[PDB]
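Visitor: First, the structure itself, so that you have it in front of you.
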Amino acid sequence: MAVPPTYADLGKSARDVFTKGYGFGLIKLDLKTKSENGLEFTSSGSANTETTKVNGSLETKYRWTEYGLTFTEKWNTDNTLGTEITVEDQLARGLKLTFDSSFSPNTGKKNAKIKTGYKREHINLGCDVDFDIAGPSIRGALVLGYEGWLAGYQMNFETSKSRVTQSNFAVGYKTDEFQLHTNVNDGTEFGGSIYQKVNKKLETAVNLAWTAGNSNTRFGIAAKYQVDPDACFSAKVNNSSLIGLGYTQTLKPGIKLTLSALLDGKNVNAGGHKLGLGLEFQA
């Protein structure tokens, strides 16, 4: 509440308006269970309708909610295997540690990662270490909160070149109905976003982005309307002349279908246009 988001979550809501309810050029099959604690499973399959390729993935998650633990296993069709242990609020509220392993038999390459984060009123800090080989590399991030305002920094240091490779600032204002976010990456990429929860059923988002030193500017408008509690529409435009339409319907409890289309002006329907379909099963 007074506890700020993490750095990566700055601007999340507006990003969400743009991305959720769309899956252009994919058929997506998703299958989830829930458990407040104990076992949880998510399995996913995805067909790229341009390439014919069919990906698949399974995640398994036990939550020992008593000791703030979460163990998670990951597998996909690329053969990549993964494990992830997480402790939260355990030695101190709200501290968070995470070990994370990856093994690809498909190269014999492995990867390991520690992610630390500390969180309290006004502050949200994280340090992340990537024992890549050609790593390590270290991402640190801090965000401060002051009566609705937010400011933060995020850097990454790669020990192989022994240099900062990434330096990112962001400042913004965040209430529950309203959100401003701005940021520049590497003193080079400018972005900003406004998010408005206009009423119970409508959300809107504007996104700007441009580059020093190029006089061009990119923007998109986007929205999401919650028609009844079983239907949800999403529309978005950008100044590259792309339209994005997304409808999501609950057919029955646990089952949501979402159709989506992506259109290029001024060739509508003149030339070829991405469609997508997605089916989500909750059990």
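All chain A residue numbers match Swiss-Prot; in order, they span 14-296.
Even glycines carry a Cβ here, placed using N, Cα and C.
Swiss-Prot lists these features:
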type	residues	note
MUTAGEN	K25 to R	Decreased localization of SQSTM1/p62 to damaged mitochondria; when associated with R-33; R-66 and 122-R-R-123
BINDING	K25, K33	ATP binding site
MUTAGEN	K33 to R	Decreased localization of SQSTM1/p62 to damaged mitochondria; when associated with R-25; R-66 and 122-R-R-123
MUTAGEN	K66 to R	Decreased localization of SQSTM1/p62 to damaged mitochondria; when associated with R-25; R-33 and 122-R-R-123
BINDING	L255, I256, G257, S273, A274, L275, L276, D277	NAD(+) binding site
MUTAGEN	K287 to R	No effect on localization of SQSTM1/p62 to damaged mitochondria
Visitor: Given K33 (mutagenesis position) and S273 (NAD(+) binding site), what distance in Å do their CA atoms have, once rounded to a whole number?
Guide: 11
Visitor: Within 10 Å of each Cβ, count the other Cβ atoms, then let me know which of the mutagenesis positions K25, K33, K66, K287 comes out lowest.
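Guide: Result for the mutagenesis positions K25, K33, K66, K287: minimum number of other Cβ atoms within 10 Å at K66.
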Visitor: Rounding to the nearest whole angstrom, report the longest C-alpha distance spanning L255, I256, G257, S273, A274, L275, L276, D277, listed for NAD(+).
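Guide: Taking every pair of listed residues, the largest Cα separation comes to 14 Å.
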Visitor: Return only the integer: C-alpha distance in Å from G257 (NAD(+) binding site) to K25 (mutagenesis position).
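Guide: For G257 (NAD(+) binding site) versus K25 (mutagenesis position), the Cα atoms are 19 Å apart.
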Visitor: Sort out for me which one of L255, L275 has the most neighbouring CB atoms within 10 A, since those are the binding-site residues we care about.
Guide: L275
Visitor: Neighbour count, 10 Å Cβ-Cβ cut-off, for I256 (NAD(+) binding site): what number do you get?
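Guide: The answer is 15.
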Visitor: Can you list the residues of the same chain, besides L255, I256, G257, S273, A274, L275, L276, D277, whose Cβ falls within 8 Å of the NAD(+) site's Cβ centroid?
Guide: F37, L258, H286, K287
Visitor: Given the mutagenesis positions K25, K66, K287, find the one whose Cα is closest in space to the Cα of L275 (NAD(+) binding site).
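Guide: Nearest by Cα distance to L275 (NAD(+) binding site): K287.
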Visitor: State the Cα to Cα distance, in Å, between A274 (NAD(+) binding site) and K287 (mutagenesis position), rounded to an integer.
Guide: 6
Visitor: State the three-class DSSP label for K33 (mutagenesis position), counting H, G and I as helix, E and B as strand, and everything else as coil.
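Guide: Once the DSSP labels are grouped into three classes, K33 (mutagenesis position) ends up as coil.
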Visitor: 10 Å Cβ neighbour count around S273 (NAD(+) binding site)?
Guide: 21
